[PDB]
Amino acid sequence: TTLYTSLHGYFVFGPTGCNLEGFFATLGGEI
């Protein structure tokens, strides 16, 4: 997964807790 809020199955992989700033903002929100 591109993390995609790793809680979603890949729980253990969760790096920056949430990862919204890193991933969902970019790959979703756009900056």
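Sequence positions for chain A are given in Swiss-Prot numbering; the residues included correspond to 93-123, in order.
So how was this one determined? The header says solution NMR.
The backbone N, Cα and C atoms fix where each Cβ goes, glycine too.
All protein chains included, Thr94 (mutagenesis position) registers 10 other Cβ atoms within 10 Å of its own Cβ. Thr94 to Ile appears in Swiss-Prot as a published mutagenesis result, with the remark: Stabilizes the activated conformation and hinders hydrolysis of the covalent bond that retains all-trans-retinol.
DSSP assigns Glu113 (mutagenesis position) to a helix. Under its mutagenesis entries, Swiss-Prot includes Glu113 to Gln with the note: Causes shift to the activated conformation.
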For the C-alpha pair, I'd like the distance in angstrom between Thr94 (mutagenesis position) and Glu113 (mutagenesis position), rounded off. 13
